[PDB]
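So the structure is just underneath, and the comments pick up after that.
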Amino acid sequence: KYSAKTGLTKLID
Amino acid sequence: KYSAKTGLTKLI
Amino acid sequence: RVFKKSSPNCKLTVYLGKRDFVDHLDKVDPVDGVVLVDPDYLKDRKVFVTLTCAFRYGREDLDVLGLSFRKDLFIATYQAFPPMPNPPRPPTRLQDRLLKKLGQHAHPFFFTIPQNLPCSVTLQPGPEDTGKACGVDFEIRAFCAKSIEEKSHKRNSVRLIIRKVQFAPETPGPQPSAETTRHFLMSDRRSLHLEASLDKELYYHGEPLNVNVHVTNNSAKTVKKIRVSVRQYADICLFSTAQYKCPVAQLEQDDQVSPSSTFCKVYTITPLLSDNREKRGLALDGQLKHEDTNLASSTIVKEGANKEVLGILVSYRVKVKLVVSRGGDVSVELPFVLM
Amino acid sequence: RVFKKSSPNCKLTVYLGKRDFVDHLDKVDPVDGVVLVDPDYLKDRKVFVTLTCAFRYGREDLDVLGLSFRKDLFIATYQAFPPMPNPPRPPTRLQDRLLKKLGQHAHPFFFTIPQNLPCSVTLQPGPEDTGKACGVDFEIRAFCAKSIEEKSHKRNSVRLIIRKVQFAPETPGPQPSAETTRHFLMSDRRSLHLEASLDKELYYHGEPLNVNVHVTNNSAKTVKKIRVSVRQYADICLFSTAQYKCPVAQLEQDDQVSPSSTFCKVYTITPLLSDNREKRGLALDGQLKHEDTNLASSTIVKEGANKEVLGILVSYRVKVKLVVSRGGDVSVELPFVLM
Amino acid sequence: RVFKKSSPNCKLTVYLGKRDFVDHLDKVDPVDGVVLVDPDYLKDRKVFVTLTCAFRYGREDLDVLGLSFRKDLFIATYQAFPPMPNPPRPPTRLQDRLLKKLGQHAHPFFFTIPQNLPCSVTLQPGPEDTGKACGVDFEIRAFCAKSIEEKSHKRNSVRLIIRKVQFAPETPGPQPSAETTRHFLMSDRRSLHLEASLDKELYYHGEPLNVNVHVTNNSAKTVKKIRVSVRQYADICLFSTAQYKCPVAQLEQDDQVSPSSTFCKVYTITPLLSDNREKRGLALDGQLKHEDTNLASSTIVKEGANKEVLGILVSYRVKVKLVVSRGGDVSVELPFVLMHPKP
Amino acid sequence: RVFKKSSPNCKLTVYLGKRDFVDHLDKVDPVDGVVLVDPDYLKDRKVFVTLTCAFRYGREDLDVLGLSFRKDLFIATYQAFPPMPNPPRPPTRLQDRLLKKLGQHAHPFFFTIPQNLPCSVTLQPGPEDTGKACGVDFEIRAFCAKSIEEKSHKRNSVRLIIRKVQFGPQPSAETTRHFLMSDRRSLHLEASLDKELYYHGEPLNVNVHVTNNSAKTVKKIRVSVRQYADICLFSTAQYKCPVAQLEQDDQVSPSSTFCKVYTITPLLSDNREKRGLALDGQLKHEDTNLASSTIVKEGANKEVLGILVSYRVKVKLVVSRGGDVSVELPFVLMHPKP
């Protein structure tokens, strides 16, 4: 029916 | 833009 | 009491019954007018008539030179002269009074309003810079340009503003009484049970707001106050539905409640307009160009259309404010309607 | 919003919050003001202030000479100056604002109202003349006479019009409807079953006037029309109660009824104040000297008292007028209330 | 600098240039980058890559166990690892830098965005609502299910948030000005004509707001003060539309004025971010997970579409408010729009 | 920017802020400045300062047999030197700027203006009449006479001309016109507008809504701005003259409701070198503007002696025989204020 839940996205270099 | 007024008639 | 606009140029004089037309529930109030035209300069000059229901939210020539203008909510057009095959079949008895009162040239007209139109409601200006003018209106005009009814100009048009004011339904909803219990971090108990019980569900401009407020108490932070404040939602929808809070009126005595009992008082208010005259941004019911208006009635949204209703969506609510030591301003809101 | 009457005298300068005080059911709205007084002429001159519940039915010096005057239904009498050892014990927080802004000599006053006093209600004058007025009103005078409070005069008095109001209860009566028979000399069959069903009982200002009229028909004697007519009853008990018939509004459509079936139309009306302006004999709510009012609220007469209530007793009844060939105008009345 | 997202199964990795993509006017900013996958696990297992334009307006599992879910306003699809015969006729400079530093197995991808998609904007929550959400966004995934591109799942899907911020037209539009009159209760003298003349229409981030306000006076009801308060309109379209007025920044001076002539002050406002930082209910431009954002750009609605535009439709205004004896707090509003300049 | 005046004896100098002073209404603009005198001619001679508000209606060594002179509606005097136990209790910020820049000698001075006084406004002379004038002016004098405070002349008197220029509903006249050779309403004429107080820089649209000019053809509709040049020396005296007027051939029809906006711009350089149109006060050669409208305050004791300028858009129609009927309104041009 759709998408789901999460856990990360933070650092960027 | 469409149009404008005269601006007043109050009764009869 | 019949009234006319003798068109400036003595061509298309428009005679009508009433300027406030009723927004009924089953129906609308349709227009029933005639137009006395003179046959000398109107020789193969073809008379028509319109109803230009229109939203207004700004300046004329400035909002002209933008990208949009107004979003005329609706426009009806009907052919008075020359009569396609003489189309007054059920004449009004006002259209029967005028045709025999006037000269034989009188041409009727009649407009039935659809079910997807909001009413004539105008934002209130303020004391200051008070003309980013907003408001719906219903206006009705006679005209005759050479080109057919899909083209016109101003040198014949006869414009007469009317209104369509919403009116409340036949049954009010169940007795509303609903709000908060309010638990804290330093004083423990159920600590202000409150009941703003009410009596009715849909009011008008004839009756006040009694609010039966029932404190239930075992105190450890002293109360000191309950103000009750009728709040308007001036809910404008141009890009967005827009809640603009401000109180039309509010009242309070200084009744104190003691620890460990239940208190009760009927606080009561009237929202007036003459008290809210010379104030800013208080949605009022539509005005007939300078005639006295009143506080805006509750507008309501129909039970499921496809397109969001664009306009100002006036709601109302008694906010039951309390002042508690050392000055916390506790409160809550409910539904109720002034349609 | 606050307003004052500064007596030119600058002895008594009275500050008040609202001109309309909400006469609730369980309580009234008390008067809550102050009187700024100046010390250099008020040397052993003593400030008082009063609430006159006045009733008017005529000319102010013609009705004076004779044997009678206005039956002032109530008078409240307060002594501001000289003060007790702190007279004002429940100080209003309006008169906190009116004391901290004003001087040390600013003097409080409050004025409670009892449970036997009617509204501020008048009739409507005619457009034509012989010199007449009528109506109840509530007013407030602040003054200073050398003699005791039981005497007074000119030369100190500060007067301001305030207003008082009936406001009908929580509950409507039964949903009032109408369905009568009619018997004649010339057509036998019941000929007019006429079901004027309705929805509500106590309307206000800003609602529709729909009447669901269900004709049940089996007869000859071709019916022509159903006019619908909002009767105002102007009851006036001065030297006697009298009712003065005049329709605030009337609508009608040409909806004709066939013999032998059941047909039904809702007939749908607005009485507006603006339509009956500059018209005779239509009781309006008592206005504040020039301000725009509404059409008079229905007044009700309490279930039973020793004294009959004297004065204007507004009632409102929607007559359903009919026209049957060759034009006989048959109709009926019901009870309904605008409070 | 380029950045990669890796799944804990070390199977798919996505290498991309910028999370913020420039919504140009004539075009959009298209996606570039590659997807690096490992062949040993991925034997006759066929990877795809997608761009989900999405609309969030609440809780994840709650509003789902009803009759509907979030309307994905758009979803792109292009077939990675087995390219039906290798059809990237134009590659990209980012892909040129990735394909040679990375191995022979990197698979390029590129995402054309339809511009009937609004921008990435989210409401600013309250202080006390914990599990409450709403906002438009653009995300992109790399994935593969055994079944063909119609069906998909988790565990190999590699996520990444991006943005699509709106950018300003060359044309500013009119010279918007409000100049008008009021009528009263107890001073029929006209007391305030007021002309909020201005200088521009569509500003950027860092260009101040001078409102040339010319008051015209006749006599009575002394005016106390004239504040100028910028009114952000916090639009929401969820089940009904919705604004939450709250001034982003407002400034005033005590320049007092006299009865029966004309005055004029230019009042200058500067709406900053870090002054409204740690505050409730201010629409901000989206961010990349922690990096510094700014105030939200004004969102505009196309001149007639089939479906009303759902989201936070940000607009602004300089409300021009005064206080007049004995202290009536009275103003007016106008239209004006805040956007970006576009690389 | 600052300006001074120095005497040919370089004895008294006067440093000020601005020759244009804002005639506010709740208040006015008070004069502020300093006087700079020298030590040793001014030993034991007493410097003073004055504000002369004057009414002028003619010639200098001629119009002094008027039984009088320029009837100075008001004259202000304050004691500059020796400062007299000096009450500059508020010294000005620009006087603060002048006292440390110049020597600590600078004698401050300050002038309150009362409420019954007019603005600075003159009658524009003819192009042919040379020896005539009229007008108001506000000037300042700094001087010292070997005398009592009463005696006063020149050569120590330093004179600077400054100014005191003043910085509705949508107003609409819709009138009928009844004739002897026509029956109809025959002309309702509504001059609707959107502003009643303009300045230099905002033009004059007059939305003239014609209402049946028929049964007598209309040539057309002129619209003409007239200054009222009121003058009250011995009698109040308006002198009518149009500053500007513009003009298209749009031609209203019998049985057709016309409405046209006519766009007027009263410019000065077009009315430069003309006769009988008040201009704003001016400084000795520099460029000025068309005069602002002055107003008459609500309820003074004594009538204002001055030139009392107003303006008005007259809408003069012209109907078939070329009979030019018209109507006027009130319409007032004050300055925009900084």
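We're sticking with Swiss-Prot numbering for chain E, so the shown stretch reads 8-350, in order.
This entry, so its header tells us, was determined using X-ray crystallography, 2.3 Å.
Just so it is clear, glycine is given a Cβ too, placed from its N, Cα and C backbone atoms.
Listed in Swiss-Prot for this protein:
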type    : residues        : note
MUTAGEN : E:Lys18 to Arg  : Promotes agonist-stimulated down-regulation of CHRM2 and CHRM1; no effect on internalization of CHRM2; when associated with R-107, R-108, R-207 and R-296
MUTAGEN : E:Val54 to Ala  : Inhibits internalization of EDNRA and EDNRB
MUTAGEN : E:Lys107 to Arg : Promotes agonist-stimulated down-regulation of CHRM2 and CHRM1; no effect on internalization of CHRM2; when associated with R-18, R-108, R-207 and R-296
MUTAGEN : E:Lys108 to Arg : Promotes agonist-stimulated down-regulation of CHRM2 and CHRM1; no effect on internalization of CHRM2; when associated with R-18, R-107, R-207 and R-296
MUTAGEN : E:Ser198 to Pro : Greatly reduces interaction with MAPK10
MUTAGEN : E:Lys207 to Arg : Promotes agonist-stimulated down-regulation of CHRM2 and CHRM1; no effect on internalization of CHRM2; when associated with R-18, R-107, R-108 and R-296
MUTAGEN : E:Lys296 to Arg : Promotes agonist-stimulated down-regulation of CHRM2 and CHRM1; no effect on internalization of CHRM2; when associated with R-18, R-107, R-108 and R-207
For this session: Look at each of the mutagenesis positions, E:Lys18, E:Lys207, E:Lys296, and point out the one with the fewest other Cβ atoms around it within 10 Å.
Result: E:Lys296
Exercise. When each of the mutagenesis positions E:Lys18, E:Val54, E:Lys107, E:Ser198, E:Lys207, E:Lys296 is checked against chain A, which show a C-beta distance below 8 angstroms?
Worked result: E:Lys296
For this session: List the Cα distance (Å, whole number) between E:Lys18 (mutagenesis position) and E:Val54 (mutagenesis position).
Result: 10
For this session: Please report how many Å separate the Cα atom of E:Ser198 (mutagenesis position) from that of E:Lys296 (mutagenesis position), as a whole number.
Result: 52
For this session: Please work out which residue of E:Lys107, E:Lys108, E:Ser198 has the most C-beta neighbours within 10 angstroms of its C-beta, and give that one of the mutagenesis positions.
Result: E:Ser198
Problem set entry | Between E:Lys107 (mutagenesis position) and E:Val54 (mutagenesis position), the C-alpha gap once rounded to whole angstrom | 21
Exercise. What does DSSP assign E:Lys107 (mutagenesis position), in three states?
Worked result: helix
Exercise. How would DSSP class E:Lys18 (mutagenesis position) in three states?
Worked result: coil
For this session: Quick one: of the mutagenesis positions E:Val54, E:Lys207, E:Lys296, which has its CA closest to the CA of E:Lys108 (mutagenesis position)?
Result: E:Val54
Problem set entry | Rounded Cα-Cα span from E:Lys207 (mutagenesis position) to E:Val54 (mutagenesis position), Å | 50
Exercise. When C-beta separations to chain C are restricted to under 8 angstroms, which of the mutagenesis positions E:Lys107, E:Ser198, E:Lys207, E:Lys296 qualify?
Worked result: E:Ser198
Seminar exercise, completed: After the CB under 8 A filter against chain F, the remaining mutagenesis positions out of E:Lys18, E:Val54, E:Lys107, E:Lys108, E:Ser198, E:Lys296 are none
Exercise. Can you tell me how far the Cα of E:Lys207 (mutagenesis position) sits from the Cα of E:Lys296 (mutagenesis position), in Å?
Worked result: 33
Exercise. Taking the Cβ of E:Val54 (mutagenesis position) as centre, how many other Cβ atoms lie within 10 Å?
Worked result: 21
